[PDB]
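As structure tokens, the structure follows; a few thoughts come after it.
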Number of protein chains: 2
Amino acid sequence: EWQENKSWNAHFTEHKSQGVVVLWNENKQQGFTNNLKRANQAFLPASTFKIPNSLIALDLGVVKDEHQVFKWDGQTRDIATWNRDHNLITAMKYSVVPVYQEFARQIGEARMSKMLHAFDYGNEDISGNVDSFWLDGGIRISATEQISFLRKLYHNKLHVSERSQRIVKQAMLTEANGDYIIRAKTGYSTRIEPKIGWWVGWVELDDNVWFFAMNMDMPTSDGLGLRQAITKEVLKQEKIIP
Amino acid sequence: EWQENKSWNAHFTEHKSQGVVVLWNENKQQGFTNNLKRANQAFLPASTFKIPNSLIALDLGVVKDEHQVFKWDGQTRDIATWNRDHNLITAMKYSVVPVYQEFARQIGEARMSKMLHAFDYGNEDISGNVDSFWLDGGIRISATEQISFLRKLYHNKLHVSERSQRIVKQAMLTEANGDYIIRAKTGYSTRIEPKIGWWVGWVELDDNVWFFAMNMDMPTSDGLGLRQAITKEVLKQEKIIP
Ligand SMILES: [Cl-]
């Protein structure tokens, strides 16, 4: 029973941007967004695909656990954080695309396809390079679809092991304190227009959970930090966090 | 393997306090403390016993998962956060003694004893009431023994399921940001002298884990906040956290 809140567009305009924030009050089974149409527009997921990709790689044993080390391949890349060994925890934290490309190759085109259909993940289309389709292939997901997928991950309802889902939700840990916990993943789609930034995840309160998915136009990397700052202004506006 | 660092006494002195901080560098397999004698003095665990108690209740199915609700028994207590319903996450957060006392009665004397022996938890002596021996019974544990127990929990090496251990480590989440994660549990032992405060757990970094166990004299409730404050001053001093 979705509800539209145009007040929120203020946060996008003040930041010289356009985008959508979608929230879901789990207790009340009630959704809210600034833009019902853009909430259902599907885009490339970019690094937010590291959630289902990690889930699949764990459940198939391509990743043994959150401690297994995947060493640098020696090629210097532009993001310096990528030029070191990683585990699942730090691979996610620094969005190490190459580590997840290796996972995608080992998972294989056919297993990737079956699992994403099992998840009902976006348009379930992995057309393109096995190792790049979430950046420049056929897969597409909307903010509302992000929420639906996230709600199943949260409740361990996806068709992978419970252990797989616990580990990935651990790896998503972004922020925690005495008022709330945030489990989430950023994304930045640049290879295919329109270039957009994503932030999807949820906020755990003592007595409720609030899922969120936001994307926003992002022509230049200068505004990447607005992904989180706008979402948090909306969460503050709505009294979800202090 | 266990070095003394007396410069940390400055943090206790400046807070008109007395106690010990024990740190363990997991990568280097080396410990550090301001007071070797007090680091091996064993005390009642008070609410730090909620870690082993939770693990045992989970593995035995007394607790089904972190979402199962334990309803307030209607008895108003002086700590207002206890006079509501709780799950495992929030019973840990608010140290809700009565929920854990009910866990312990359902675990029972014999199961509690045998499984604490399996954990090599302190002196393994549950003498007293099954539902309060960790507040005023015979169980004693030192800071270096907290460390040993915590390290097993971290590595999933205790003799309970990986899932029980993952759940309890999730319930231990205290603080997280882009620099570190802290999983820990406070405790406050008042029923038998000497009255003391505890804080035990660890700091996850990208590339290392630092375990910590501290206890401090606590003649009045007014210095409770110094359990965390003094520990964080040592971590700052050692450049484990900024
Ligand atoms: Cl966690």
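In chain B, numbers come from Swiss-Prot; the residues present are 24-265, in order.
Per the header of the entry, the method used was X-ray crystallography, 2.2 Å.
Keep in mind that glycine also has a Cβ here, set from the backbone N, Cα and C atoms.
Lifted from Swiss-Prot, the feature list:
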type	residues	note
MUTAGEN	B:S70 to A	Does not alter thermal stability
MUTAGEN	B:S70 to G	Increases thermal stability. Abolishes hydrolysis of cephalothin and decreases catalytic efficiency about 60-fold with respect to ampicillin
ACT_SITE	B:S70	active site, acyl-ester intermediate
BINDING	B:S70, B:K73, B:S118, B:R250	beta-lactam binding site
MUTAGEN	B:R189 to A	No significant effect on catalytic efficiency with respect to ampicillin. Very little reduction in dimerization at neutral pH. Predominantly monomer at neutral pH; when associated with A-206. Slightly decreases thermal stability. Significantly decreases thermal stability; when associated with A-206
Residue, out of the recorded positions B:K73, B:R189, B:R250, whose Cβ gathers the largest set of other Cβ atoms within 10 Å: B:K73
Additional residues surrounding beta-lactam, by Cβ distance to the B:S70, B:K73, B:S118, B:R250 centre under 8 Å: B:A69, B:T71, B:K208, B:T209, B:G210, B:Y211, B:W221
Integer Cα-Cα distance in angstrom, B:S70 (mutagenesis position) to B:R189 (mutagenesis position): 19
Residues that sit under 8 angstroms from B:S118 (beta-lactam binding site) by C-beta distance, when 6+ apart in the chain: B:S70, B:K73, B:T209, B:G210
Cross-chain proximity of recorded positions to A (CB under 8 Å), evaluated over B:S70, B:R189, B:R250: B:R189
Spatial separation of B:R250 (beta-lactam binding site) from B:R189 (mutagenesis position) - C-alpha basis, Å: 25
Around the Cβ of B:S70 (mutagenesis position), the count of other Cβ atoms that are within 10 Å: 20
Cα-Cα distance, maximum over B:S70, B:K73, B:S118, B:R250, record's beta-lactam binders, Å: 17
